[PDB]
Amino acid sequence: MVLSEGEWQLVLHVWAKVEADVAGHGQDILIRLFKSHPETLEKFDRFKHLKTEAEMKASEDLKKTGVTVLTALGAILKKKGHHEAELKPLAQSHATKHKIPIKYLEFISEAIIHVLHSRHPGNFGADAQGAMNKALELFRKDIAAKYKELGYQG
Ligand code: HEM
């Protein structure tokens, strides 16, 4: 697929707002994901054991991870589709080391869209959410194809 420049614009406009507070968005998004789909918390051996949302809000490890996840996702979005190189190393560690099914990448995409919507309603109307969804679907389709070349297609 291919996003038009206008869609990339909408995606990068709201992402510039996320970048004013990367660690807070990172926490929100992972917590939203773990609440919604608790099995996804088991993939994180570092803080699998956190039982409540309050614990998750107080975990420094969870917050550092969220910043790593969002920074890598922002570097991929900023490429505007030309992300081949950024994807490689990513697809390799998630398919071979962490083993994250494509399905989980769908759950976190849902979580990202929920948080942008709650935090940025004025910059995240229908057209911008559609564009963000296209950009995340694109990312998932390219990573799934890479999983396949790597022997995982999960
Ligand atoms: C927008 C989606 C995602 C991006 C861009 C992202 C990016 C990353 C990055 C850059 C790292 C560090 C380097 C490496 O290990 O490759 C990482 C580690 C990790 N990711 Fe992902 N990730 C995404 C989704 C997920 C999801 C949905 C899960 C789990 C359900 C997940 C599980 C992990 C785990 C377990 C690690 C190790 C954390 C630690 O021990 O350091 N990731 N991810």
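Count begins at 1; order follows the chain as displayed.
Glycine is treated like the rest: Cβ placed from N, Cα and C.
DSSP gives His94 (heme b binding site) a helix state. Within the same chain, residues at least 6 positions away in sequence whose Cβ sits under 8 Å from that of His94 (heme b binding site) are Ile100, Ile143, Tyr147. Sequence annotations record features per position, and here Swiss-Prot assigns heme b binding site to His94 based on experimental evidence.
A natural variant is reported in Swiss-Prot for this position, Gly122 to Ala, and the note states: In metmyoglobin. For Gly122 (variant position), no same-chain residue lying six or more positions away in sequence has a CB closer than 8 A to its CB.
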